[PDB]
Amino acid sequence: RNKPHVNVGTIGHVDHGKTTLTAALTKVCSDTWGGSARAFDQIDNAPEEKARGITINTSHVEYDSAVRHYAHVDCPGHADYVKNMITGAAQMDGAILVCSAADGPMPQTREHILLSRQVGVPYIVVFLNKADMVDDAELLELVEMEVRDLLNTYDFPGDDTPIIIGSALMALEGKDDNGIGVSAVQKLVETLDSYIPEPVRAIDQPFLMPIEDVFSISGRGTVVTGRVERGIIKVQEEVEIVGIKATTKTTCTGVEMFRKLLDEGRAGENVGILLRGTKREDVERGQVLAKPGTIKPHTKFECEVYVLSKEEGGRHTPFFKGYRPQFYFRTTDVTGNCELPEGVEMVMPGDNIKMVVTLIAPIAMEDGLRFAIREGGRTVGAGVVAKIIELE
Amino acid sequence: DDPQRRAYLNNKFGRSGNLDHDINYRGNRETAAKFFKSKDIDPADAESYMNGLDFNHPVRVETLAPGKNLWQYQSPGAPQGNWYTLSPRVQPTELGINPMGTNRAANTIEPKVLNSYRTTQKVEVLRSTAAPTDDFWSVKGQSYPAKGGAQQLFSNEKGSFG
Ligand SMILES: Nc1nc2c(ncn2[C@@H]2O[C@H](COP(=O)(O)OP(=O)(O)O)[C@@H](O)[C@H]2O)c(=O)[nH]1
Ligand SMILES: [Mg+2]
C-alpha cells in the first residue's frame, strides 16, 4: 500500500493526556494497521534535542494508518511547546488538541490554540480525553461547546471542527468499554485521514529563492547565486525580484550549478541564475526571486516572538517600546522597530509575546515565515510572522 | 450553536459568563494544588488551605531572595504560622484571619500581635490574594467572617523564614 507523510502532534494542558494519547495512538495503530508500538516512559522521558537554538525536550514518534504515514510530536511541558512551535523545529500539518473533559479547558489549552493560530498551524482536531471519569454526558457536551468557543475565538472553524470523545488511558490499556477505548483512537486516526489535508510538497510550491550573492560583469551580464527554497526555476521563465526596493520583472536566461549549465534549477539546489537585462545596482542581498504574484514586500507586520534567556545566549536586559533590534530574514539583516502588546512594557529574556514589527525596509514576506532576531550579530530571539498588517 | 442551552450548562455546572475567567480560575487553583504537592506536605490540610485562597484574582508561585522583610499576625504565645503579609498596614480581616487569637497556657482570648520577620535564606513562597473565609480557628467559640481583600504568602519552611 502507498501512504504519504503527514506531520501532527499533541497539544494541550499538562496532565490532560498528551503523551498518553501518543502512546495510545502508536499502540492502536500498531495493533490495527500494523507497525511498531512505542513506550509511554520513553516518550515521557523526552530526550533533549539540541537543534540550532534553545534546547527543547521533544519526543518524535511515528505511526501508520490505513492510507497515511504519520509523524507525531509530543512535549513534556508548555515551554517546550512554545520553543518548538514558534521556531521551525517542529512543523505540524495538523494539530491534535487533547483536553481533559474531567477538568475542562485550561490556560495552556487556550494558549496552545492561540499559538496554533499565530504560528500558522492550519488545522486542529480535538480529542476530549478522560471521558472515562465522566458519567454525565451533559458535561462532555458543555466542554465540547467550550472548546468550540475557544476555536471560534482564534479563527478556527470550531463549529465544523471534529471533536472526538474518549480516554487515552482506557484506549491504551486495550479495553474499549463502551465506545471510549481503541475504537475512539481508531476514529481519531480516521479523522486525521479525513479532515487534515495533504501537505503541499516543497517542489510543488511556487518558486522562491533567496539571493545570497550577486555577480555582475558590465557587458557580459549579471548572475545571482543562492539556494532555491521552493519550486523550480526554468530557462526563459519570467521571475520577480522582490524585497528591499521596488519589485522588478526579469527573465531567467540560464541556470548554472558548478560548471554545469542546467535546463532548470529545483528546490534544495545551490545554483546561480542569470538575469537578463539586469544590473548589480538593481539587485541586492535579501531580495528573492519568485514566481510572479506569489510574494510581496512588507514593512509593518504582527508577529509572535520568543526572547532567548540569559543561559541560552540571550540578553541580560528586558525590552522597551523604542527597542531597535536587528531582524534576520532569510539571507539578510534588516533594522526594524518593535511595538509591545497592550498592558505590557517590560519582557524578561525567556518570554514569548505578540509584537508588532515595523521595518525600515520592505522585505518579501508571507504569513508563517520564521525569522531571527539578533543583537550585534548574535541571536537573541526567534519569531514567526503571525499576520501581515496592510497599509490601505 | 443555539444559546440558552449553553446558559443552561454554564449555570448548571458552576460556569460564570466568559470562558477566559473560569479558565484562569482553574489555572490558579491548579497552581495552588501543584505548589502544595511540590512543597512539603500535601495531605487533607491542602484542601482546607485551598479554601482560604481566592482564585478569581491571580495566585502565582514565586521565589524570594534573602533579606526581604515580611510580617505576620500571630496570637500571643502562639507558634510561628505559615502565612505571611507583605505590608504592615494590612488589616487582619483582609488577610482572611481573625483580628484576635487564642493564647495558650493562659487559655485566654487576646489580640493577635504583628511580628516582623526577615528572610535568612532564599525561600519558595506561594503568592495569593486572601479569600473571604470564616475563621473558626484561633477562636474556640467565635467563628469570624473575613473580608479577604489582601495578598498572602505561604511557605512551610518556617526555619527559613523564622
Ligand atoms: N484516570 C485517568 N487518568 C488519565 C487518563 N488519561 C491520562 N491520564 C493521566 O494523565 C497523566 C498525564 O499524562 P500526559 O498528560 O499524557 O503527560 P504529558 O504529555 O507530559 O502532559 C498520566 O499520568 C495518566 O495517568 C484517563 O483516561 N483516566
Ligand atoms: Mg508528556
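Along the chain as shown, the residues are counted starting at 1.
We read in the header that X-ray crystallography, 3.5 Å was used to get this structure.
Note that Cβ sites are derived from N, Cα and C of the backbone, with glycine treated the same way.
Cβ neighbour count for B:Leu9 (mutagenesis position): 18 (other Cβ atoms within 10 Å of its Cβ, all protein chains included). Swiss-Prot gives this note for the published mutagenesis B:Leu9 to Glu (Swiss-Prot position 270): Complete loss of interaction with EF-Tu.
The mutagenesis experiment B:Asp135 to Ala (Swiss-Prot position 396) is recorded by Swiss-Prot, whose note states: Approximately 225-fold loss of NAD(P)+ glycohydrolase activity. The Cβ neighbour count for B:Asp135 (mutagenesis position), using a 10 Å radius and every protein chain shown, is 21.
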How many Å lie between the Cα of B:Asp135 (mutagenesis position) and the Cα of B:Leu9 (mutagenesis position)? 33
